[PDB]
Amino acid sequence: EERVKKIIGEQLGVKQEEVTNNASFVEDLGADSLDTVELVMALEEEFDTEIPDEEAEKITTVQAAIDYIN
Amino acid sequence: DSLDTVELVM
Amino acid sequence: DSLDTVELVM
Amino acid sequence: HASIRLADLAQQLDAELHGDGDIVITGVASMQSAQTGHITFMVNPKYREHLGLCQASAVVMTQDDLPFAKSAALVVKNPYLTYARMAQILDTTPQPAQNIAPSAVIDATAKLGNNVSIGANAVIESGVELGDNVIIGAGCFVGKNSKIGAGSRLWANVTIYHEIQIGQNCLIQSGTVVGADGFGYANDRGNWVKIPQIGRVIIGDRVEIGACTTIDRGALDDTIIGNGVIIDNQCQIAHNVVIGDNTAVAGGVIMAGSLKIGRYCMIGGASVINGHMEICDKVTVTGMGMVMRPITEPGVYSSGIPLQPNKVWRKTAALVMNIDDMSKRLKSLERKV
Amino acid sequence: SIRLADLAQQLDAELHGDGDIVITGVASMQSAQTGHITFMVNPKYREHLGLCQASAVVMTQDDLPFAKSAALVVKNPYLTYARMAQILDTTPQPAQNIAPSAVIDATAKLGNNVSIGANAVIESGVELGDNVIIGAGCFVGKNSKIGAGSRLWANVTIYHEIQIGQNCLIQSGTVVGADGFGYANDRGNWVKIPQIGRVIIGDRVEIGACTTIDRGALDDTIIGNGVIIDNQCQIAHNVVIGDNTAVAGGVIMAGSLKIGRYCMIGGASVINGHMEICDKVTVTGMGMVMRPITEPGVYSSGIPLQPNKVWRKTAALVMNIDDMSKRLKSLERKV
Amino acid sequence: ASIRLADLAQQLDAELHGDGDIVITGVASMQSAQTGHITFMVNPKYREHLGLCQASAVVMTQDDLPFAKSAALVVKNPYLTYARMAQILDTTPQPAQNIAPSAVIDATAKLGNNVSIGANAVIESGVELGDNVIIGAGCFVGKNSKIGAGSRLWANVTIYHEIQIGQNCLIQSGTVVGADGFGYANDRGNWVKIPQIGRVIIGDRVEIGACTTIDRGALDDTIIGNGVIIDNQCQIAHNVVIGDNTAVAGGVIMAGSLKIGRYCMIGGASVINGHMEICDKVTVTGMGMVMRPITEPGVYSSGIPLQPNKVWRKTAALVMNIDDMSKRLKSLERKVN
């Protein structure tokens, strides 16, 4: 989880104290129009994988991020 | 249009 | 120019 | 107008007043600049912790913000819309002109309605009809047989050509030109031959147009701006463009000839739109959109590659321009495997 | 108003139908009523002729069988349309006679049949050729010269020492001869470079509305004969544009750009300065002209609209295209 | 006027290599220069052209000197020296001289010493024009606006109400300062106008080009810093703040509430998103699509340059289907591994 949360923290330009299990990228973490797509690409690299379009679409908050890799 | 044939051929 | 040397390396 | 009691304002705003209704409100101000007598508003709940800093006599807010108020509060559903309304009530914006200036040059055949104001050195041509309460700013030109509807207002140095129709309660900012010749020319063996542009511009009611915008007249039929349209500064609206009701055009948009835009659209700044095509209702184009093709389905549309540091961009540009050779190398690799 | 036979003769058209039909104006095919002449270029409109209410239609020999009215048969209907629209033009003049409210310097030289609109301002040393028309509220700066037959609409601004040729037309809001954007940098402070070059506009140049043509720094900004420029264009100092070139709306040219003859610059293109574009170049809309163009032809740039969802991906993949190159190459190394 | 080469050399802090008695009548380009003219060179590719140049004097550097074929003025910075000598030998006239009888000046307007107001200019109530201020013909200056000493407006400039302009500013024709910002609230599809009652505050030594529009603030002010230069056809939305000595080239579109730092250079036709900050000493190259804040100094660029049309078509179609391409790269990237 903390791995994901460091990536979400680094991309979105936030401090780890703001990455809440509840937090939505756009609403809570000031994600712009390219932010989540670039964040999903970031999780693609440090998790040596590939996220399908039917699924990344459902990755808009850190719970949805963590709950998918798990 | 200008792009339509290229897209089709693709 | 701005793109010449990059292109050269290519 | 000048002053208003808080309770009277709240009533006009259909707001729920919490605090002293006898408070005298003199104007609207930002949260950071508000002082005694000023009303401000809050939309984002982040500002809750800053209400202590704010020196307004009153704050427009929602029910949930109320326990955080550090002043008299006006409780409503939509603080931003309420702000628009109260700013209208407390508006300090002057008029472009008052009465008929002696230095205005007004043709004898021009028809003026009741309570028309015309500013210094403005020029009104023959056959012009100005509706009741029309205000023409200083140095404007209103060309032959043009019609400006009741309550419409032009700021200083606006140019209206001939046979133009402007509906009621429109507002046009300075520097704008409505009804210049469209860009019509036939090519005779390399030489350009002028096509007289004898259509008009028909602007609906409640249309707001920004500064230094150009709206050309039609070649034969008309350029048409539907009701409630808003157009920002530096826009180019070419001959025979039709814009549907309530559409918004942001600054610096370039529209080519014979474009039809539907209702309730939002065209983002510096978009460039192809002509002789249609954009259906409820379309949003984001800033700098390169609108090459027709748009038949509603939704948000975008184009463009955002900034990169110069060194990085050079590589990106060089690689994209070479993308056909990347697409080639991949087909061959796919073959091998 | 004109007789169809008389109009056809001025147009070098073959008249097929009643020469005595009276023509009162031009109209679109769909708006045309009795008394109106219209035209047709695209053969797909042939079917539409049967519902057209025009007294006459301009068309080609091939279209003639499909005609349902008097027809003017020509080789080039669009061009004929331009000519007939000129004959039947209802556009007023920007001014007639010399308005009493106009402020004209005593040293201004006026030719014959000059008309100047109300509240126009003509500076010292100005020369207005025969039949020049200056619209209401215009300013024409010191020692500027405007040639015979040229016309400015209302609220045009011409600076000092500007030369405009004959039979030109400039629409309202346009500014010709303002200072070029010349500054030297002195430890972060901008020091103005006075712009003492001029603008020279040739004959039969037509310029749209809210266009800005800056004067040169030392030598001149030059617009060749027969050039057409649309609205909202920016022509920087020391730009040279060749004869018969067309510049569409909202084009931004940078300093010392040289453009050849017979070019077509599409709307909202952005053109780098201190370089040359040769004759017969077409740049399509929104062109990013960064490099010199030495060969004739059609050039383009830009990625068109996509649904916002799709675009987001497209944009992110492009900004990361370098990584996408490295991985394509290592995957080649491997195999 | 005219000036002896030696006296010009002194005023420019230049080393005179040649006859100090030569009379300089004006500045000219190397190609057009004749006797009596002084020119300059910066690029060393022109050293070989020096034999053909007919200037009475050339401004150059120490390493250029052995190539001189005329009197020479040796300095550290020829381009800057050019700026200074051009100012000394400036032939540009003034927009106006004395107070024209046709100017319409409100009784309450206040004039400093040696103010010139051109023909048919219109000056509203409460206006303050400082010493040596020049207002060109056809200008409009709105209620209570204030223009600092030494500032000059060319013909047909529009200044709205409550605008403040510092000292020694210069504004070219067609420019509109202080029009309403593009402020509207949406009420069930109808746009409701938000009056814009902030102002525009322009610092000292600001130069603004022609047909540029700078909107007044909604509540607080649009702010242009000292020593800012803005070219033609620019749009500066409500509540933009521009830091000192920043340069804005032609046709830039700025959205509302953008803050730009000091010593920035914003290239022609850039489109800049609003409600964000650009820090100090940033350079954006022509046609930059500025979507995101810029926190670190340096040069930033965007855009894909021109290609022959048939090439562009493929480049476009492939870029557009780049997702289907990246996917195919991944599949193959797995099979091999």
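Note that the numbers count up from 1, one per residue, in the order the chain is shown.
This entry, so its header tells us, was determined using X-ray crystallography, 2.1 Å.
Cβ atoms are placed via backbone N, Cα and C, with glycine included.
Where Swiss-Prot documents F:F40 to A (Swiss-Prot position 41) as a mutagenesis experiment, the accompanying text is: 30-fold decrease in affinity for UDP-3-O-((3R)-hydroxytetradecanoyl)-GlcN and 5-fold decrease in catalytic activity. Within the same chain, residues at least 6 positions away in sequence whose Cβ sits under 8 Å from that of F:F40 (mutagenesis position) are F:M30, F:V58, F:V59, F:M60, F:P78, F:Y79, F:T81, F:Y82, F:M85.
Record note (Swiss-Prot), mutagenesis F:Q164 to R (Swiss-Prot position 165): In firA200; confers temperature sensitivity and reverses the rifampicin resistance of rpoB mutants. The unchanged residue is displayed. F:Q164 (mutagenesis position) falls within a strand when secondary structure is assigned with DSSP.
Mutagenesis annotation in Swiss-Prot: F:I171 to F (Swiss-Prot position 172), described as In firA201; confers temperature sensitivity; the structure shown retains the original residue. Cβ contacts within 10 Å of F:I171 (mutagenesis position), excluding its own Cβ and spanning all protein chains shown: 30. The DSSP secondary structure for F:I171 (mutagenesis position) is strand.
Swiss-Prot documents F:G227 to D (Swiss-Prot position 228) as a published mutagenesis change and attaches the note In firA200 and firA201; confers temperature sensitivity. Secondary structure at F:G227 (mutagenesis position), taken from DSSP and collapsed to helix, strand or coil, is coil.
DSSP gives F:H238 (mutagenesis position) a coil state; it is part of no helix or strand. Cβ-based neighbour count (10 Å, all protein chains) for F:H238 (mutagenesis position) stands at 26. Experimental mutagenesis at this site is recorded by Swiss-Prot as F:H238 to A (Swiss-Prot position 239), annotated: 1000-fold reduction in catalytic activity with very little effect on substrate affinity.
Look at Swiss-Prot and you will find F:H238 tagged as active site, proton acceptor, backed by experimental evidence.
The local packing around F:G251 (mutagenesis position), expressed as other Cβ atoms within 10 Å of its Cβ over all shown chains, amounts to 32. Listed in Swiss-Prot as a mutagenesis experiment, F:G251 to S (Swiss-Prot position 252) is described as follows: In firA200 and firA201; confers temperature sensitivity.
In three-state terms derived from DSSP, F:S270 (mutagenesis position) belongs to neither a helical nor a strand segment and is classed as coil. Mutagenesis annotation in Swiss-Prot: F:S270 to N (Swiss-Prot position 271), described as In omsA; confers temperature sensitivity; the structure shown retains the original residue.
Per Swiss-Prot, mutagenesis F:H275 to A (Swiss-Prot position 276) is noted as: 30-fold reduction in catalytic activity. DSSP gives F:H275 (mutagenesis position) a coil state; it is part of no helix or strand. Around F:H275 (mutagenesis position), a 10 Å sphere centred on its CB holds 11 further CB atoms from the protein chains shown.
In Swiss-Prot, the entry for mutagenesis F:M289 to A (Swiss-Prot position 290) states: Change in the acyl donor selectivity, showing a preference for 3-hydroxypalmitoyl-ACP over 3-hydroxytetradecanoyl-ACP as substrate. Produces a lipid A with longer acyl chains. The structure shown retains the original residue. Neighbour density for F:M289 (mutagenesis position): within 10 A of its CB lie 22 other CB atoms from the protein chains shown.
Experimental mutagenesis at this site is recorded by Swiss-Prot as F:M291 to A (Swiss-Prot position 292), annotated: No change in the acyl donor selectivity. Taking a C-beta cut-off of under 8 Å and a sequence gap of six or more, F:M291 (mutagenesis position) has these contacts in its own chain: F:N273.
Shown are the mutagenesis positions F:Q164, F:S270; of these, the residue with the fewest other Cβ atoms within 10 Å is F:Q164.
Proximity to chain D, defined as a CB-CB distance below 8 A, holds for F:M291 out of the mutagenesis positions F:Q164, F:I171, F:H238, F:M291. Each of the mutagenesis positions F:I171, F:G227, F:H238, F:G251, F:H275, F:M289 was checked for a CB under 8 angstroms from a CB of chain E; the ones meeting this are F:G227, F:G251. The Cα atom of F:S270 (mutagenesis position) lies nearest to that of F:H238, taking the mutagenesis positions F:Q164, F:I171, F:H238 as the candidates. Taking a C-beta cut-off of under 8 angstroms and a sequence separation of 6 or more, F:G227 (mutagenesis position) has the following same-chain neighbours: F:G203, F:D204, F:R205, F:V206, F:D244, F:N245. If you take the Cα of F:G251 (mutagenesis position) and the Cα of F:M289 (mutagenesis position), they are about 13 angstrom apart, rounded to a whole number. F:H238 (mutagenesis position) sits 11 Å from F:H275 (mutagenesis position), taking the C-alpha atoms as the reference points. Between the alpha carbons (Cα) of F:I171 (mutagenesis position) and F:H275 (mutagenesis position) lies a span of roughly 27 Å.
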